[PDB]
Amino acid sequence: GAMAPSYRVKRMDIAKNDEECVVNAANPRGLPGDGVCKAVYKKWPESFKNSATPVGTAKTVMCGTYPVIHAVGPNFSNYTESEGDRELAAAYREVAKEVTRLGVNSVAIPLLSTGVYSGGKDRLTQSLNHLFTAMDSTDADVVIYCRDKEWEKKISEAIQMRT
Ligand SMILES: NC(=O)c1cnccn1
Ligand SMILES: [Cl-]
Ligand SMILES: [Cl-]
């Protein structure tokens with residue numbers, strides 16, 4: 001574990017993270033995809049061997065000794081708000097299990113289902129709160145990666161609020 005486990009946020013490409021492992025915002029079929037998933041495919045292509053996994057689950061594949069945790073959030077175009085919310089909460093619990101099993105002291109994580117799986121809605125608060133619910137009982141340093149300046153401010157505010 002980290003000596004004083006923390007949350008931080010950075011506005012940059014998760015493929016350039018400074019953490020001991022990465023969470024991919026994966027699709028269920030282990031395809032290169034777009035956004036975070038395409039950047040992860042270009043940086044750690046070996047991690048996409050047998051990475052396919054259902055919605056609401058996480059499956060880790062090593063690229064050398066560097067763990068890539070493929071987490072499949074729901075596509076809110078396809079799910080009801082209720083079922084999508086349940087699967088988004090489940091994906092993050094599976095991420096906490098994997099981070100714990102790996103024994104890492106740090107993890108780089110994107111906000112699941114906030115991009116092309118958002119169903120055109122702002123899900124910053126919904127996705128971040130499910131991230132906190134899952135990761136608060138872990139002792140890894142968590143670094144959240146985002147791309148938008150307004151999102152960075154709102155994530156930073158939510159972290160600082162809890163102290
Ligand atoms: N996570 C992000 O960087 C982000 C930015 N703008 C909309 C949705 N997600
Ligand atoms: Cl960058
Ligand atoms: Cl997404």
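Along the chain as shown, residues are numbered 1 onward.
Positions of Cβ are set from backbone N, Cα and C atoms, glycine also.
Pulled from Swiss-Prot:
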- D13 to A (Swiss-Prot position 1343): Partial loss of ADP-ribose 1'' phosphate phosphatase activity (MUTAGEN)
- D13, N27, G35, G115, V116, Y117: ADP-D-ribose binding site (BINDING)
- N27 to A (Swiss-Prot position 1357): Partial loss of mono-ADP-ribosylhydrolase activity; complete loss of ADP-ribose 1'' phosphate phosphatase activity (MUTAGEN)
- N27 to R or Y (Swiss-Prot position 1357): Almost complete loss of mono-ADP-ribosylhydrolase activity (MUTAGEN)
- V36 to A (Swiss-Prot position 1366): Partial loss of mono-ADP-ribosylhydrolase activity (MUTAGEN)
- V36 to E or F (Swiss-Prot position 1366): Almost complete loss of mono-ADP-ribosylhydrolase activity (MUTAGEN)
- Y117 to A (Swiss-Prot position 1447): Partial loss of mono-ADP-ribosylhydrolase activity; complete loss of ADP-ribose 1'' phosphate phosphatase activity (MUTAGEN)
- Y117 to V or W (Swiss-Prot position 1447): Almost complete loss of mono-ADP-ribosylhydrolase activity (MUTAGEN)
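Overlay of Swiss-Prot annotations on the structure.
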| residue | record | Cβ neighbours (10 Å) |
| --- | --- | --- |
| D13 | mutagenesis position | 13 |
| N27 | mutagenesis position | 21 |
| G35 | ADP-D-ribose binding site | 14 |
| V36 | mutagenesis position | 24 |
| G115 | ADP-D-ribose binding site | 16 |
| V116 | ADP-D-ribose binding site | 16 |
| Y117 | mutagenesis position | 23 |
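Cα to Cα, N27 (mutagenesis position) and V116 (ADP-D-ribose binding site) are separated by 11 Å. Only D13 of the recorded positions listed as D13, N27, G35, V116, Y117 bring a Cβ under 6 Å of any atom of ligand 2; the order follows the sequence. Reduced to three states, the DSSP call for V36 (mutagenesis position) is helix. Here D13 (mutagenesis position) is positioned 17 angstrom away from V116 (ADP-D-ribose binding site), judged by their C-alpha atoms.
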